[PDB]
Every structure is written in C-alpha cells, then in structure tokens.
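These notes are about the structure you will find just below.
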Amino acid sequence: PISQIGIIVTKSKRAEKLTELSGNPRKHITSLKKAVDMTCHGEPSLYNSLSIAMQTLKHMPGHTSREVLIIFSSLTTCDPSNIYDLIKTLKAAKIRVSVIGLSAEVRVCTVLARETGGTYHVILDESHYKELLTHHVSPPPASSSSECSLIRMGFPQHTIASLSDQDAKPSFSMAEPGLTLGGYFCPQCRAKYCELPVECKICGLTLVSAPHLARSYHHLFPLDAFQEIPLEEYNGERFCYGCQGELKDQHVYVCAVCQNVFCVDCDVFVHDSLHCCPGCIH
Amino acid sequence: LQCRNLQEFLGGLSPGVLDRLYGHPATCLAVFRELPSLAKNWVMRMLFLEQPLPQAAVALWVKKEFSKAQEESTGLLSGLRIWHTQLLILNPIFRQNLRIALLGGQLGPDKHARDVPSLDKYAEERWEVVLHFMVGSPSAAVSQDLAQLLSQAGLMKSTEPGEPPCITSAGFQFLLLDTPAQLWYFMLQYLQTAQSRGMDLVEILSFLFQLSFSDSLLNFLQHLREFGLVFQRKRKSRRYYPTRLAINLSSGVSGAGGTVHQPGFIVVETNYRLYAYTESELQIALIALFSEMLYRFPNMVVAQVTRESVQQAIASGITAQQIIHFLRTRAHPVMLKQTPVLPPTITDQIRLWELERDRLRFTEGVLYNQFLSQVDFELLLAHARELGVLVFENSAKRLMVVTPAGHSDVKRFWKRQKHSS
Amino acid sequence: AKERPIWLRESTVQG
Amino acid sequence: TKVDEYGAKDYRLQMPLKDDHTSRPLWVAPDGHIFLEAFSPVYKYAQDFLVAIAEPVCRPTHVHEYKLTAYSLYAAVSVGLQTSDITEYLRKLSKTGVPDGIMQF
Amino acid sequence: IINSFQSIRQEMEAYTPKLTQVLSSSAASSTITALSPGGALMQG
Amino acid sequence: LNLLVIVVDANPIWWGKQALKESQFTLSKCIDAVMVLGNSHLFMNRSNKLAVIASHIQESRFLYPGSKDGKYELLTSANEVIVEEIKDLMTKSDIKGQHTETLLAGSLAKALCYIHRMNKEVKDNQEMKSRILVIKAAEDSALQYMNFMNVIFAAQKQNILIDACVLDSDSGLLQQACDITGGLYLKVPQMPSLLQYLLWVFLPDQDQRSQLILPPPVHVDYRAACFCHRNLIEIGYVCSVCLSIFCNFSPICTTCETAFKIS
Ligand SMILES: [Zn+2]
Ligand SMILES: [Zn+2]
Ligand SMILES: [Zn+2]
Ligand SMILES: [Zn+2]
Ligand SMILES: [Zn+2]
C-alpha cells in the first residue's frame, strides 16, 4: 500500500508517461482501459523510456526503492545514445531495472538487467507471464549495496459531520472535485482527503492508516513451510484440521511448530493467502 | 390457459382455503422459500411481533430504488393475506406454523432402499409412457383415469365415441414443452381437476409440498405412483419414497438448474435438414410433428424442416417459438459451439413461415356506416372507446366497428340516443 | 471500418 | 421397401450398429446415400475416401451427404481401388456396417 | 475464573428451550423501535 | 449460493461472570439464538449453506461439519449436532488462571480456509457468497492484532464480509475488520433481543444489504502509535526495513538496530 506506481508508453522513438507515480490503481487502470485503443504504431526507444524514468526517479528519496519494470515486445529498439552510459547511470542512480521480454532474448536487456542487479525473463507461455508478473509483486530483496533509511510519515484520522449534515465543515476533495461530508486531514496541509494512503499534495509527506502497514508485515514474518507427509502415515485425523474434510488424496502437510495437519489446499491457501499457521496462533 | 408459474395459482386462493393450506409441516417452508428476496426478511423479522406496524416503516426501510419490488412483494403477501394492517400483523396460524416449522415437533421396519438412479429412471419412464400415450403412438400405456385426466386437462379430445382420443391445440403446444414445465401444467391441471372432482386440494397440495422435501391421500398417492412420482414396492406398504421429479415439484427450472443438463442430440443444418442422435421414439414422434422424416438409423434419424411440415404444425396450433425452443433445448453438443446455436437462416425461416400463416387477422365485429354527422359519430366513438368496445376506427372516413357483444351496448345506446326525440 | 450493415448483423424478422 | 409409421425409410432389418459406432463417423443407407460427420476426428480421411468413391449430395457445416453411383464407382476403380479395398475401408468407416444390397451393387 | 467455569458448566444444564420463552414481542419491538429512524440505534 | 459462518465468543470467564451476575441473557440462550439464525438462514433459501464455530480461551471448535418428530432431518440433526458439539467443548476444556483472553484469530483462520475449501468444492455452475458473523463478548488481546490483521486482509482479498455483533467489549480491531472488509458492526444494548438484530441487520446478505436501509457504520478511529510508548500520535517515523512506528529519529531502530545515518 505505501508503494506507488507509474506507467510509461513508448512508441515511434518516443516515450510518454501514461500516468505519473501515484497511489491510485483505479487511475492507472482507467488509463490502461483507454490505452487499449492506442495507435500501436512505430518503434520503441528503451533509452528514451529509461531516461524519462530516470529524470523522474532521480529526484526520489533515498529510502524508497526506485524501480522500473520493462515489458519489451519488439526486439528492435531505436536509441539516441549508447545505452551502456545510461546503464552505468542507472546503477549509480540505484534504480532497480528488470526486463520482461516477450518472444525475445535480447542482449541489451540481458546486460541491463544483470548489470543493474535486476532480472531479465522471457514469456514461455501465458502461465509464465502470469507467474513472472506475480513474482514481481514481491518486494525486491535488499542487495548488499542497498542501504536502509527512516522516513517521516503522517497517520491522520478520518473525520465526519456530527449528525446528518450538522456541525459539518463544507469543503471539496483534493483529489471537478465534489463536496466532502467527511474525510481525512493532514496536520500541516489541513486539506481534507477522501482516499488514503496518499502523499501530501503540499508537504510531500506520506499519509497512511496503520492497517496498511500491517498489510506488509507478512513480508517481515515469512511463514515457515510445513513438512510434507503425502502418505497417510497412520495419522488418525481423517478430517483435515484446517477444513475439517477427509483427505481425498495422498498429499498432506504438518506444521513444524503446532504440528497440526493441513491438506494441500489448506497449506497452499495458508501460505498464499493467510500467511499464518492456524494452530500456531493458539 | 398457459399458467407458466405458481404465482397465477397463488392468486387463485381464498382466505377460507389459504388458512387451511397454511399448514405447519410443509406449506410454510414451501411458501416462505417461494416469497421474494425482500418479503422473506420482513416475515422473519415479525415472526416474534404480536403488534402491527405501519406501512410507512416498511416503505422507509427500503430505498427509493427497489421500492417497486417491495410494493409488488407487498402486493403479493397482502394478496396472500399473510398479514393484516389493522391501522402488518401476521396471521396467528401462519406465524405459529412458521415458528413450529423452524424446529418441528414416524418409524418402522427398513425399506427396500432402491437406488435413486432407478427411481428417477422409472419416473422418467413413467412420464415417457404418459407422453407416448399423449402422442399418436400406435400402442402405448393406457388407463381410464389417465385418459379422462388428460382429456379433462384439455390436452386430448375424443372425436368419436369409442375411438382413441386425439390431441388438442393445447396438447400439441404442451407436448413440446420441457419436462419440468410440461409436468408443471399437468400437476396444475390435476390439482384443479382434483378439487373439481372432490379431492381436497388442501391435503393433496400440502402433501405435494412435503414430497418436495387418509383415503383421499391414499387415492391421490396411488395416482402419484402411476405417474412415477413416488416409489412403492407393493400397494400394502404404508411408506413411499419420493422420486427426484416429486422432490423437484414446483421448484421449476430455477431450482437445481434446468433439464438442459442432458446430452444434446438434434443437429440442424442450413439446408433445413435434421439429424437427431436418438433411439427414443418419443423424440422422433415430436420431431415428426414439424419435420419430414427421411431415414432412420439404429442411433440417429434424418429429417428435413419444410414449409409443409412446419405450416402443418402451425396450423395444428404450434408456434415457431416452441419449435425453436424445442430445437434449442435439444441442440446437439456440436452445434452448441456456433452462436447462435441454431442457424439464423433456419430460425428466421421458421418464424417467417408462421408469420405468413397469420398474415390475415380475423376479428368478429359489427360495422356501422353512413353516420349523419362527425359530431354524433365521434360522440358514439367516444362512448365505444369509453366502453372499450371499439375494434377499429377511421374518423377521417367516419367509420368504426365494434365487438358483437359490445355492439348490443351501443345498439342500446344508439336506440336510447335516437329515442331522445 | 467496412463493418457489416444492420440488416446483415441481426434478424430482420419480427421475433 | 420398408417404411415406418412415419415417412422415414427405416433400415433396422437392413443393417446393425457396430460396437464402436461412436468412433466411426459414417452411415451407409441401402439406397446408396451416405452421411459423414464433418466434425469427426477422421473426417479428413473419410472426406477424401468419400470424394473418391461417392457422389457428393450436400456438404453443410456439420454433416455431409453423398450417394453412390456407377460413375463414382468407376472413378474409384479408375484410381485402382479394388472392390475389397473400398469395401474393407467403407466397412471400417461405417458405424453401421455395409448393407449387402450395396455390397453386391 | 474457576467460579465462572463452574457456574457456566451448571448454566449448560438447560438447552433447546422454547422460542416463545426465549423471546417476546416487547423485547423484539424495543429493538425494532430502537433501530427505527427515530430510535436510539438509528443514526440516520 | 450464500455461506454464513457464525463465530460465538463462548469464553467461560465472561459468560460465567454473567451467570454469576445472574444476567438475563446467557450463553445457552445465545447459542439458541444462533441456532435460530442458522436454521432461518438455511430456511431462507435452498442453496443457503452455513457453518458455526465457537471459541474458548484454549481453542475453538466447529459446531457443524429418521423423521421421528414429523419434521425435516437436516434442521433437526443440525440442532442436535450443534448442541452436542458445544457441550463437548464446554465439558472437554481445561481450567487455567493465567490464560483468559478469548481466541478469535484462530477461529477466523479455520473459517477462511474452510470457506476456501468450499469455494473449490462448490460447482463453478453457481457462485458462492460467504459472510462471517462475529459475536464477540469478552476482552481481546494485543497479541491477536497481528494474526487478526492477517485474516482481515485475507477475508478482504477473498471478498468475505466480516459482520460484527458485539455483546459487551468493543474490540477496536473488530470494528476495523468489518470496515476493511465492508461488513457491518453493531453492539447490541439489549442482549436478550440479540436475535432481532441478527434477523434484521445481520440476516440480509450483501445483495440484500445494498437494497435495504441499515444504520450507518460506527465511525472507526484508525489509531496509530509509536511502538516505544504505544501512545496515540499523528506523526510517526517508520523505516524501510522494520516498518515500525518509532517515537523519534534514532541512528539505530531498537527492533533491528540497523545502521541508519544522520540526516
Ligand atoms: Zn501535509
Ligand atoms: Zn484442509
Ligand atoms: Zn504450521
Ligand atoms: Zn528500523
Ligand atoms: Zn518516545
């Protein structure tokens, strides 16, 4: 949640920022739905794509992980200058770059990724494409060259009118903005906001609710893998502890701490969605 | 008389029968689960309320949107007299029986425990032989009660005393309906003819609800066995097992899905040719009603849909809608891939053939001519319109025609008007 | 461009 | 010769249905007409074979129709197909065997 | 804790009581009126 | 299809105190109200399905996986199995003075994986809507916050509504769980009439909830506090590693002591 994303479209030797860094997926998704009708004409420019991104990401703070995801389609790409200088600049700028090539295993993308520390992958099939993007959703593992930093952050509280338009404070949202009956504030901006988390439009400080941070703590508490016991192994628990269902197949797992027994669907759902051992919570 | 749903029958119920019909064992469960998604909440809410509440509360508890659905559902439950305004207090019998229905409040030796597939197969078999008798089969299962039942159901008529009963306009339309809808109309007619013949609808209908989950009931139950809706190994057993069809009952195609969960078999070509991968002569008989059959194989039949066979079907009373539906609901898996499943040329041709059959619309009426003035003509026309007796009008030509029945009223009025002199 | 006309897109028969 | 109560000609007394008729995509009528499941997995081979041995009557999207004729049979012999060769492959393709009236024909 | 554990075990001596002994229209109406737009529980 | 899971805070300390207090409302009558809700929920539609879970300080237990009395076997058997399963939990339970906080996160976890199992076993021909009704009564624990947040986001991710029907203690995270998941939260003042709230407010499903008027959700105070003092503050300093709200700048974060640099 505290992250932000941006999108760039590159065609006819030009690179255009479809949407700047923001916390609103709906805005990006709205631009994507519109982009479905894009001209799809000309040749792209990796150099101009990266430089336009770098000219934006260079002004970013040091504590934030600056990154770029490249969906490369046409293996040919025009460039106005030697990409190696730009690559060296990306390393210096600490911008993590990872390329995804569709039907192509390109040299520049290979060196760009591995030299910058990122990864270059190629779409094997639709499942590989889904898997690769799913993998990129994970936060990047910190490199030995990466350093940590603190960040000042704002935790405002949503406020509403007392009762059905009484003791209200008429105002419009900062996001043709409509009137705001209730919304969050900022101790410095004192401007009311309808959607969180967002960066201050004035102070340049991130405003966020405490649950949004906890939504990331599973990364800090990686769940230990449950040992596999595909055979029945005389386990008297016919019913799977997680789903209270008789195990229909020779695939079973047991916890390393609470020693409870879970079927493959429970273990997958636990590791994929719940990220916690039900018995360990006890 | 195409009573396509329960709601029509529900309206055909008086308080003097509703109260008795509102029994604790099954009616409350059956009725409640059939009520709209909205009214079910309010009925459950007031199940513990002994004092009425104003309609404004129910109205304000619903948004401006969906208020029409709330009003409509209110109209149904008020039409069902489930509650009284007394100013929406539930009927004591309904509330009490609904309360008991939530918890309830009988056993013997084991049964043959016949397999559920076997029960549904002979049930389908029983329904099939009923349809084999319904169609023009040279030989089929018969029974005096079955025959008169289908006859009083308006499905068949005997042309000559002693000759086998033939199919009626409704019967042909009925034959093409899907099994659940087809069975529904039969159940409805049986119920109506039951009360007509003196069978207490209250008890048998409540029993139908129970099957979905006295001598009159025994007689009725015997017919249900003959319909294959219930299994009884021997007439002496006091216990019976409801078949899938009886369990489905008034659930309709919305419950557990439509009868489409069956292997498709009709293939329709752009040259009006049909290929139905079937051995069951009932399907052949139905196909023969509107298509010219050409060849028969052990597992398939070849036919062609011609003007002759279709216009003959339309003349008999069938509609292109039923034909298109009968094909679509039976369409073979292979043609399910194309969209639409049926070829547009075929569907359009069939529709166009029926629309040709009714190019001329015939309507009985009485025409008055030579109106001495446009004023009195328009005055009489306004009266005909006010009475809804008008059939057609052309004021520019100063003419109008009215229904023969309504004509007597304008005849009287015209004489009254003329007798003002 | 060059899309099919309405009379070739849908059934013109009233049904 | 044989007709049911309906106008369709019936051939139960003329030919049987083979054990794997579902895999076999063709039928042989005693009057010389032939049908072929255009959606069958072996349609390609059956189409070529029927174009070689029979006269096409209708070729709609799901089921083609052909009929045998002396001329079409001569054409089959004109490509070196023996009576046993066409019979053996026809029987193999036919899900309902080959009617003796057609075989002697 | 011990008293609550023992007292609740003896409280579990009666189960499946009568719905009409469990609830009453006075209690039910009080809830509905409280949830009515003018009631204590309906904020608007 | 509608799947309703009922979670009962059967904590013997609070319910025992209420029994010792001679409270009008009691766990038995509460379980009985839950029984009526479960029955009436299934009674509302053929496709409706349900599950019930009760929680204890030590663990949580599921209450749910002829026609002798003239009524349907499913309802009758559901009543009997629920009563027998709750009695087994109450009878087969240890006594411990050191542990009194009621378990909730583990109960929700089992429910969610159960719902997921059902979400796979259900035929794709029909869509299944699932909701969890939490009936809290006894005090929560700070240790449950992390684990409760995990299940809260999982439920939101998997589109499960968390409906809270609080009896006494109002957990700040519970009123957050419903809001995050879009479920409703209410605290009944008239515990003996709990069933009326269930049938009027909690009985309608999301589709019905949209087409209906219900009291607006209580305002949720999304408090934030530094992990050093646990004091409510508007500005906190987090780090891109520990992601923990600290009171003020430090060269090393006490939770990790990583080598931050002055700035
Ligand atoms: Zn600010
Ligand atoms: Zn499991
Ligand atoms: Zn584990
Ligand atoms: Zn730190
Ligand atoms: Zn401090």
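Throughout, chain A uses Swiss-Prot numbering, with the displayed residues spanning 100-274, 281-387 in order.
Note: Cβ is positioned from N, Cα and C throughout, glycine not excepted.
As written in Swiss-Prot, here are the features:
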{"type": "MUTAGEN", "residues": "A:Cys291 to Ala", "note": "Reconstituted TFIIH complex lacks p62 and has no transcriptional activity"}
{"type": "MUTAGEN", "residues": "A:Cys308 to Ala", "note": "Reconstituted TFIIH complex lacks p62 and has no transcriptional activity"}
{"type": "MUTAGEN", "residues": "A:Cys345 to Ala", "note": "No effect on the transcriptional activity of the reconstituted TFIIH complex"}
{"type": "MUTAGEN", "residues": "A:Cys360 to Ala", "note": "No effect on the transcriptional activity of the reconstituted TFIIH complex"}
{"type": "MUTAGEN", "residues": "A:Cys363 to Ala", "note": "No effect on the transcriptional activity of the reconstituted TFIIH complex"}
Sort out the sequence-distant neighbours of A:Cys308 (mutagenesis position) for me: same chain, 6+ apart, CB within less than 8 Å of its CB, listed by position.
A:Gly253, A:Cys291, A:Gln293, A:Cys294
If the criterion is a C-beta within less than 6 angstroms of any ligand 2 atom, which of the mutagenesis positions A:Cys291, A:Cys345, A:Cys363 pass it? List them in sequence order.
A:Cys345
Distance, A:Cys345 (mutagenesis position) to A:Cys363 (mutagenesis position) (CA atoms, angstrom):
14
Within a 10 Å radius around the Cβ, which one of these mutagenesis positions has the most neighbouring Cβ atoms: A:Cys291, A:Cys345, A:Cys360, A:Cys363?
A:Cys345
Out of A:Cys291, A:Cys308, A:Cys345, A:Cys360, which mutagenesis positions lie by ligand 3, with a C-beta less than 6 Å from some atom of it?
A:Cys360
Scan A:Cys291, A:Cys308, A:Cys360, A:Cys363 for mutagenesis positions whose C-beta lands under 6 Å from an atom of ligand 1 and note them, or write none.
A:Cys291, A:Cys308
